Amino acid sequence: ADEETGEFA
Amino acid sequence: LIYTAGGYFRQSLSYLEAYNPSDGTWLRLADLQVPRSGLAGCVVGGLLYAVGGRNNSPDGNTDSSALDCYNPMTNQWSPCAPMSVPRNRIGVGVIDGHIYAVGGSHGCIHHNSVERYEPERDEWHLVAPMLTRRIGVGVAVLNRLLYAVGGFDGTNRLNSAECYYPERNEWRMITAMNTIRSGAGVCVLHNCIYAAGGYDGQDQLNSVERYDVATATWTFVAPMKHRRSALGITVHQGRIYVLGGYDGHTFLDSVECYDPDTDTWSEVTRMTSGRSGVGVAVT
Amino acid sequence: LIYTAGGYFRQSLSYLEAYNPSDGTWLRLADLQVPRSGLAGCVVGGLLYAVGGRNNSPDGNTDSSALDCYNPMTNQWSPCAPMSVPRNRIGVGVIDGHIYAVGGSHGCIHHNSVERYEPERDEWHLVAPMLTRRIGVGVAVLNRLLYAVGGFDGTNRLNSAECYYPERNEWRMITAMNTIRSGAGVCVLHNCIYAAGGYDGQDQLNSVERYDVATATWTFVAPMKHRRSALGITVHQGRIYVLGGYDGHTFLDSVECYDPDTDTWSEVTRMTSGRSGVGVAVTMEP
């Protein structure tokens, strides 16, 4: 997960 | 009412939902035709525009160059001309009925370019680029100047802010924020530029600070209850609302509202579902 | 003369050398007591001070709180009272005959602390901390105000700058630079702050920009010939000198000189050996 948005990589 | 479009929870979303701060109800309308997260929302001529973003799905991860228009009486979306480049985690502002699309990423390219859309000609055209590459950039318009605030350049998260002057097509650096903020909510409440939350590269933030133009000074105000980056933000009836976001572990449904007279935050709403990266606007 | 103290080349170095811009000569002087890189230099009352830094040796790796004093009349070093904490990749400025020690690191600690040294009592005292933790920070003094420019907070490299008002004891953010820079050379020439080179997290930089207080604006000037981070910098007779640094492959010996009247850089000399992280300042000649 993106540390800022939560979206998968 | 305040419309939230798109967002992300396990995949990009097509939700278009409207919040009533009077009734406290949520009203759900037509789905976006293409799911989008990391997009930005604005309103021109009562029409709601959804700009950039990305479709992060089990079968793809496509950065969007699209611009889509929702009409509140028609309850229907209509495509408009697309931007020059796709812009995920874009920022947008509105001046003189024109749409400014700011920064964002396409793949690993972090844009410094800016372009402007005019709704009655259905056209985009590039303007002067920012001095900084910025994704996750907060955008605001005050005294009909365009501010790009914080973000991420590909390597460093930023506390710098810069100002765009429409009648010279030039960007000027201004005083930097006290806090590095990528993916913050940035709006113009009353007459200060407000930057709430975001991510500084190690922690999501609940601090909020505001820029006072006359003194060129950033000042800390009421900190948000719950840390959040990739949040939606808008101003209703002279008070600011922040919706959803990500806090490092969970996708938030919390909606907080700031009263500027009391200088106090607390929880006004749950969204119907937790999510981050929405585009928020009011009409 | 232009004095360069310490620096780094696979080991911290103890060199004190002084360049004569007229002669072309490098003079070899008394060694630093301890090899140090990432230190700063400055001059108060004609004495040359070497502040902070780090001893990188084949037998050890220790940051340094030391303050040491060099006298060109005697060609001797003398220790001074040390800072409250070690400060590697420090920035230093001088106000009213007092030395301000700004930022730096100690292990994994990235300082926002700032402290002031008084030569006539050999004492350090802490002052208000910066708004930002800044290592590899550039420091400059303009109209008796202390500016901390750029740097690295441990996570993000910085283009922000902030300004310290001594007799109000508080820091205030100012307009950020156009370019993110850690380990830049920062000095004052005429009535502007120059920030030159450094590292932005991807490239070493040859660009140079200057802050005018009257307009609160960072405007770009001519870039240097060689990209360089962790360079030394000083002003000699109305001209900027940058010494050594690191370009991602090589520890540089080149010394460039900026003439503000022509907005031109040129290469004037090479140091006796390439190195980064030096302390540089100007005083009489021994």
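Here chain B follows Swiss-Prot for its numbers: 327-609, in order, are the residues you see.
This deposition comes from X-ray crystallography, 2.3 Å.
In case you wondered, yes, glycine gets a Cβ from its N, Cα and C as well.
What Swiss-Prot records for this protein:
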type: MUTAGEN; residues: B:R380 to A; note: Loss of interaction with NFE2L2/NRF2. Abolishes repression of NFE2L2/NRF2-dependent gene expression. Impaired interaction with SQSTM1/p62
type: MUTAGEN; residues: B:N382 to A; note: Loss of interaction with NFE2L2/NRF2. Strongly reduces repression of NFE2L2/NRF2-dependent gene expression. Impaired interaction with SQSTM1/p62
type: MUTAGEN; residues: B:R415 to A; note: Loss of interaction with NFE2L2/NRF2. Abolishes repression of NFE2L2/NRF2-dependent gene expression. Loss of interaction with PGAM5. Does not affect interaction with SQSTM1/p62
type: MUTAGEN; residues: B:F478 to A; note: Abolishes repression of NFE2L2/NRF2-dependent gene expression
type: MUTAGEN; residues: B:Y572 to A; note: Loss of interaction with NFE2L2/NRF2. Strongly reduces repression of NFE2L2/NRF2-dependent gene expression. Loss of interaction with PGAM5. Abolishes interaction with SQSTM1/p62
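Here the features listed in Swiss-Prot are placed on the structure.
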residue: B:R380; record: mutagenesis position; contacts (Cβ under 8 Å, 6+ apart): B:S338, B:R362, B:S363, B:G364, B:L365, B:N387, B:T388, B:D389, B:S390, B:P412, B:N414, B:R415
residue: B:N382; record: mutagenesis position; contacts (Cβ under 8 Å, 6+ apart): B:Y334, B:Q337, B:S338, B:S363
residue: B:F478; record: mutagenesis position; contacts (Cβ under 8 Å, 6+ apart): B:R415, B:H436, B:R460, B:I461, B:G462, B:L484, B:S508, B:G509
residue: B:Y572; record: mutagenesis position; contacts (Cβ under 8 Å, 6+ apart): B:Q530, B:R554, B:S555, B:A556, B:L578, B:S602, B:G603
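Neighbours of B:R415 (mutagenesis position), defined as other CB atoms within 10 A of its CB across all chains, total 31. For the recorded site, B:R415 (mutagenesis position), the DSSP three-state label reads coil.
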